[PDB]
Amino acid sequence: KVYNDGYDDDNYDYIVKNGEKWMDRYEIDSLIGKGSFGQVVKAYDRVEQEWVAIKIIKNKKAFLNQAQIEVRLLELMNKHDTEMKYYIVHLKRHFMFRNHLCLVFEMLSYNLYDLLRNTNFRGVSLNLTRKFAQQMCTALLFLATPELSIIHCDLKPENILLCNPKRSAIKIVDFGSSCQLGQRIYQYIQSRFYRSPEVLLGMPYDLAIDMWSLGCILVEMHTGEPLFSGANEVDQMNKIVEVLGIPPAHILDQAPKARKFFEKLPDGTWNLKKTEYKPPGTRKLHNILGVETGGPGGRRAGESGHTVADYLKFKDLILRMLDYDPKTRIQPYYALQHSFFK
Ligand SMILES: CC(=O)Nc1nc2ccc([N+](=O)[O-])cc2s1
């Protein structure tokens, strides 16, 4: 009939009410986000005299233990920042309130998926995409810090918010799915579109999987559409094969889940499995990006920054970001050296 003295609901979520005041400090405005973890709300802090975003975690050990891992990581990252010149969202403070662990974050603006939606999925300019791509490469450079060595493990356009709606400065949010580089515990990781080949193949993974995710995201910010929109793991892998060809033999000879998508003929070479799809590596990125045809669907014809020479620099970086082999996939540091950022 009632859960937690009438504060909680069926699904262990605090019933957020408008105009409620918590701890004589936070004035609740309205619900803004939702997910597995629980809820997210817009709140005004009377002390610091500023808007904040409070992540109200579900009243259940499982979710509370996950949140406590996130806090550990956010405080670990925020300890190595202070200046906030590395594009990780700032965990201000946390506390328990009516049996919910709350995480007070700075109030960020709408996310990149919201930005995509506002273009009717026609995408944004290369000049703005560069800016995002530069900040993210720096963000990943930060996470690659030896003492951190953090894998976000769930990069997508919804986990990339703007600081201000009239600026291009961004922040990465949601480190609930993240864990520091460790021995392989979990295998079904990342959102499907942005899921690396090594994960799909069930091989050892590291911080490179975040790079793959960025590659996929950056193309999508410009074209306006997901690069690899798989309806399931098999489809997802086949959309990748369309663009980049068949993964190298030496990868697939190691892959535990190789046979889920491919088949090893008597010669010792791999081909697809018939279930549809263009042949291996014939839906070229050059053509998707529209290097020599005025960009995605010709919509960027004769705009500054969108020349053949610009697009070619963009294309090259992305191909290095989408390198099948994670040992060779471009590292954050050298991505920033790339001529796309001159
Ligand atoms: C949705 C909106 O208008 N503003 C939001 N800002 C932030 C900032 C941080 C987090 N977070 O969970 O780390 C979520 C949100 S939602």
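All residue numbers given for chain A refer to Swiss-Prot; the residues shown span 134-408, 414-480 in order.
Positions of Cβ are set from backbone N, Cα and C atoms, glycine also.
Residues within less than 8 Å, Cβ to Cβ, of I165 (ATP binding site) and separated from it by at least 6 positions along the same chain comprise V173, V174, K175, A186. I165 (ATP binding site) falls within a strand when secondary structure is assigned with DSSP. Residues or ranges marked as ATP binding site by Swiss-Prot: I165, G166, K167, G168, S169, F170, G171, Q172, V173, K188, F238, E239, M240, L241.
One mutagenesis experiment catalogued in Swiss-Prot, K188 to R, is accompanied by this note: Abolished protein kinase activity. When Cβ atoms from all protein chains are considered, those within 10 Å of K188 (mutagenesis position) total 24, not counting its own. Classification of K188 (mutagenesis position) by DSSP places it within a strand.
The active site, proton acceptor annotation in Swiss-Prot covers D287. Sequence-distant neighbours of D287 (active site, proton acceptor) (same chain, 6+ apart, CB under 8 A from its CB) are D307, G309, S310, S311, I322, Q323, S324, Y327. Annotation note: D287 (active site, proton acceptor) sits in a coil segment as assigned by DSSP.
What Swiss-Prot says about the mutagenesis result for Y321 to F is this: Mildly reduces kinase activity. Does not abolish autophosphorylation on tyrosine residues. Other Cβ atoms within 10 Å of the Cβ of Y321 (mutagenesis position) number 9 in total over all chains.
When the binding-site residues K167, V173 are compared by the number of other C-beta atoms lying within 10 angstroms of their own C-beta, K167 comes out lowest. Using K188 (mutagenesis position) as the reference Cα, a 10 A cut-off selects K167, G171 from the binding-site residues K167, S169, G171, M240.
Neighbours of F238 (ATP binding site), defined as other CB atoms within 10 A of its CB across all chains, total 20. A gap of 31 Å separates the Cα atoms of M240 (ATP binding site) and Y321 (mutagenesis position).
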